[PDB]
Each structure stands twice: as structure tokens, then as C-alpha cells.
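Chemist: Provided herewith is a single structure, encoded as C-alpha cells, for subsequent inquiry.
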There are 2 protein chains.
Amino acid sequence: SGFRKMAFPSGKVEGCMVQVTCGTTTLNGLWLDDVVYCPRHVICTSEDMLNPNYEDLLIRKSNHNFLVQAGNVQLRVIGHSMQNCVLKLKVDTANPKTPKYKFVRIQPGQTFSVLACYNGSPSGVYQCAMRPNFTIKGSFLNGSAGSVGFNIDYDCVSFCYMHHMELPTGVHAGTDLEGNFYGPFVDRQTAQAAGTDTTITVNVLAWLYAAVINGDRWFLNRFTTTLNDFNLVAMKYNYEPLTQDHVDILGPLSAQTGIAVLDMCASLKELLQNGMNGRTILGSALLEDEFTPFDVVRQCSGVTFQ
Amino acid sequence: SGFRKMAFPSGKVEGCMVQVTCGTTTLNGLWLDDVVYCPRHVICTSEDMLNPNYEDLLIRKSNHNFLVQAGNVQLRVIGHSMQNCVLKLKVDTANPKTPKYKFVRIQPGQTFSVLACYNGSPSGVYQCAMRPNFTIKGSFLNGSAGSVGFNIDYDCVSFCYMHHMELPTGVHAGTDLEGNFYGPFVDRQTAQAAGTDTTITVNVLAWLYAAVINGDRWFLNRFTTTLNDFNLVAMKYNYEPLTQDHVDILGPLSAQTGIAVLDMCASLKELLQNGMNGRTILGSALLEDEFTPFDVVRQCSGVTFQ
């Protein structure tokens, strides 16, 4: 028993972290097979960030300008190319520690683990959610770019995020492993602002099901609702709309607990309109939106009577 | 910027997890050098589990009764002995993945990362605190016994916890790596109950310093306080008394932020008496006590590990 924000074991990803240096700029790279992936702003100086012409800066650099280090070993760069906002450095050696992996682009609301790194070395691991405004509420300092977000499926590592930068509100922006930013952000020093952040409704519902499994049922009511009706109320409280794919995803929890998804939507609707009145849910005064239905399922391990 | 419950990278510990089977009982073991450490209740059956005579059960078992597996490889057990509540199985092979390690006994208030395992395989990693009542508020299911807790400093893994069981309130009990339980608990099915839990004051102060570093400063006040005056208020809110050793421990953060410890104590005193009035600290409506002063330094300075 017990629920916790759990990250995946980081071992498979730690064996892929390298340090990439270009001039005086150092950040983290990801060594998979004979390729090192890293943010393209490694080729920039502080002055270049004001409006960098990346094609032009890359053209002026050669393989010898990249210093890739994997511990006390230098990796010889054989080729280099840019794919969107990521730099790919072909090295002469294939990483012997390369796990089974794939690159995936995640949707807002989905979670992943972050292995925060500095100088090619891991500092810590934590669980994050991709926000509806395409930012992440992470913990990153200068030198953390190149750090990746991932999930593990059996023994396959799915890389879904590479860190690039921090927005003025203290949230983080990055790309998938194909170099494409999540959201409307650019790797240029300009005034950028994240859109209005919204609550991940499907995860609040999953968390209300976790509370029901753990014995917290004060918020439950004998009422039901209709999908569009709920979405109109939720929209007013800055909650994301609940799609039919979200309802399908909540199916296993709904079946186990015997509480239909739309009955839980009516309980959430009452909570939004009346508040919690000093009461808590799972030892929390606020509704949690970074705990997915999958986490609730795998941590409960309950049976579904039919 | 940002502040998260951050676990240590688990890679070094993943290379030490093995599966230990004795009869029909299977749990996790810790393979360091030529020794496998695991809870002694692996030698028990469901019937033994009420009031087991461990000495007698161990006496009636031989090395051939233990099946130790490290992936698709069986490890030969050469010897076996009991040290308090842990079984030590000497194997014929030294773990080639043994990191630099030491066994430590931690104090209440201290945090560590838990690598939750099932059948010798890591499932997830999270950060825990040893509560003042010697329980941990973890996330464990049947088969998680033998999962360990650890901290890292420089390149040395300090193992401080091995999981054994769950108490009737849903909290968890375990031992240090010398087999001694944290708290007044025993490894059998008897009436056991955790004592009254309290808030780890020195950790709440460490977390208020983390908030200040991240620019969340609304709670700061012009008032200062005396130590006994603070303890007289904190005691009423079920907070642990702040000792002079705690003030000394908060010294580096106090110097790093320019805010005296007793100045922060007066801010906490106001927060306890008036509440947060709808405001949050580091996105939290409740005061967090599972970050020590070094957990804050480690994260906000970007300390990395081997």
C-alpha cells in the first residue's frame, strides 16, 4: 500500500550520458549507438543567443571543435549534422551500454522521469508531467541542457524529452529527441511566455480514484453528469477538457472501483464549485494532476469483481 | 529554478539487485562483493509467519536451499548466516558491479532514496524520510521485501534501509543493513502499531530556504524569535523541537541566503499561527518536511554523482 510519485530506475539512461563541449559552452549529450544527441545551442556563445543563425554557426565548426567525454574517455567525433533544435554528432565508437530504445513524442498530461545532469554526470531523478501549455515543472540549473525525460516499457527506454531552457515564470522548455520543441517556443533569446497553464483533468480523476481505493470517499456523491456539461464547468475553473480517449483510459479504474467515469466527473464538478471546506484528499489540500491512471493502477494492484 | 522531491540516480544500486528464493518464498537480495543480503523471513512459510523461530528454521536449511538469481544467471551459495533480521548468503562470485559502498544507520528526519523491486527487478525510485516514529511512508506491495534505501555522496553509496514489512496503518517498517529494525518493530505477525508521528521542523526550515532561493518569498517577515519561544509554539502544532545542533546544521543555507535561522523560525511561527491564506509555497498548500538541509544544497547547487 501507499502512493508515491515514482520515477523509473535511471540506470539504463545513466550509461548514455556524456559531456559535450564546444568552445567554452558545456552541456549534456545522449550517446546511443554511434550518435551523440545534444541541444544545438552548445555551438553558441552568450552573444550568439540574442539571435543565432545556427546553420551559419554550424558551418563554421568542424568535428574537432566538439569535445565529447564519457567519463575519463574522449569520444572522437566523425560527423555532425543538425536536425531541428538538436545536434547529432557521429562518434567513432558505438556505446556498449546502449539499451533497447525508441524516440517518442508525448502528449500533454503524460508523465515521464527526468534524469537531471551537469557535465555528463547525473545529479538526480524525478517524475514530471508535460503541462497542457507544453512546459514542464522541473528542477534545472545552468548546464542542465541535454538532460533527458523518459519512460521504460519492459526493457525498452522511450526517450521523450531533452531539456533546453527555462522560461521567465520558472518553468522549463525542451524538445523531443527529433529536435522539435514542445509548444510555441524557440531556442533564441527573445521575449517568450508560456501560455495559461491548465489542470490535467484526466489525472485529477485518476487521483480521485486512487483516493477512493485508499479509503477517502467523502467527496463521492449519488449524482452523475454528461461529458459536455462537465467540460463546460471544468473550462471555467481552468481545467482541461476531458476527451473520450481520457474516459477510455480511466476505464480500468472505473471498473475496479465500481464508479463510472461520469459519476467521478460529477464528484469533481461539485469539488470545483464548493471547494474542499478544510478537508484533504490523500493528505493533500490541493487536487493533484501529475499522477496518471497507469500509476494508480500499478501502485494499487487491486482486483475487479465482475 | 524549480524544486522537486528528487531521488539519487539508482544505477549503482540496480547492478546489485538479485532475486532470492527459499522454498516457495521469493524476495529481493542485495549483492555486494561475495555476499547477498536479504530479510531473514525469506526462510519462512505462511505458517511460520506468526511467531517464527528463525534460529531453528535456519539450522534446518542448507546452502542448496537458497536459489539466488542475477538475471539469467544462478549464483552459487557457499555459506549462510543470520545477523539480527538479515540473512547473509556468501556466494562463490564477487559482484563485478559492486560500487564503492558503506552501511550506515540513519537518524529520524534523514531522507534517502528507495529503489522498489519485485523478483530482483527494479520497478521505481522515490525519495523517503525516516519519520520521528521510525516508519517510512513508502509505496510497497507484496514481494517488495529486500528493496533498499540509500544515499550517495561523491561516488560512495551509503545503504541505510532494507524493507521488511507493512504496519496496519499502511506505513512501512525495515532495518539497517546490519539487520536491526528502525523503531520498536519485530519481523512477525503480532499486534504492532507505530507511535505518534510529528513534523520534522529542521526539514520544514530547509524547505522554506529552498522556497526563498526559488523566489517564493511572500512568507518572510521583519520579526526575529528566540529558540525556546519558537519551540513553545511549534510543540503546540505537533512539530519536533528545534535543537541548537539543528540551527548549526542550517548554518550553510542561512549564510547562502543571508537570512538568519531565527529570522526563518519567526516566519514559520507566523505560518503555523495564521496559515497561508490561500497562498502556496513551492506550489504546495502544506509545509513539506521530507527535505533535509543538504537535500536543498544538493539540488540548488547541482551536485552530481560518479
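Numbering, chain A: per Swiss-Prot, residues 3264-3569 in sequence.
Placed from the backbone N, Cα and C atoms, the Cβ positions cover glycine too.
Just lifted these from Swiss-Prot, have a look:
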type     : residues     : note
ACT_SITE : A:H3304      : active site, for 3CL-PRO activity
VARIANT  : A:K3353 to R : In strain: Beta/B.1.351
VARIANT  : A:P3395 to H : In strain: Omicron/BA.1, Omicron/BA.2, Omicron/BA.2.12.1, Omicron/BA.2.75, Omicron/BA.4, Omicron/BA.5, Omicron/BQ.1.1, Omicron/XBB.1.5, Omicron/EG.5.1
VARIANT  : A:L3468 to V : In strain: Zeta/P.2
Chemist: Among A:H3304, A:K3353, the recorded positions in question, whose Cβ has the most other Cβ atoms within 10 Å in this structure?
Modeler: A:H3304
Chemist: Determine the most Cβ-crowded residue among the variant positions A:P3395, A:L3468, using a 10 Å radius around each Cβ and all protein chains in the structure.
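Modeler: It comes out as A:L3468.
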Chemist: If you compare CA-to-CA distances from A:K3353 (variant position) to each of the recorded positions A:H3304, A:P3395, A:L3468, which comes out shortest?
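Modeler: Closest by Cα distance to A:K3353 (variant position) among the recorded positions A:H3304, A:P3395, A:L3468: A:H3304.
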Chemist: Work out the three-state DSSP category of A:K3353 (variant position).
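Modeler: Note: A:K3353 (variant position) is in a strand by DSSP.
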Chemist: Rounded to a whole angstrom, what is the C-alpha distance between A:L3468 (variant position) and A:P3395 (variant position)?
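Modeler: One finds 16 Å between the Cα atoms of these residues.
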Chemist: To the nearest whole angstrom, what is the C-alpha distance linking A:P3395 (variant position) and A:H3304 (active site, for 3CL-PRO activity)?
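Modeler: Rounded to the nearest whole number, the Cα-Cα distance is 25 Å.
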Chemist: For A:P3395 (variant position), name the DSSP secondary structure in the helix/strand/coil scheme.
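Modeler: Once the DSSP labels are grouped into three classes, A:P3395 (variant position) ends up as coil.
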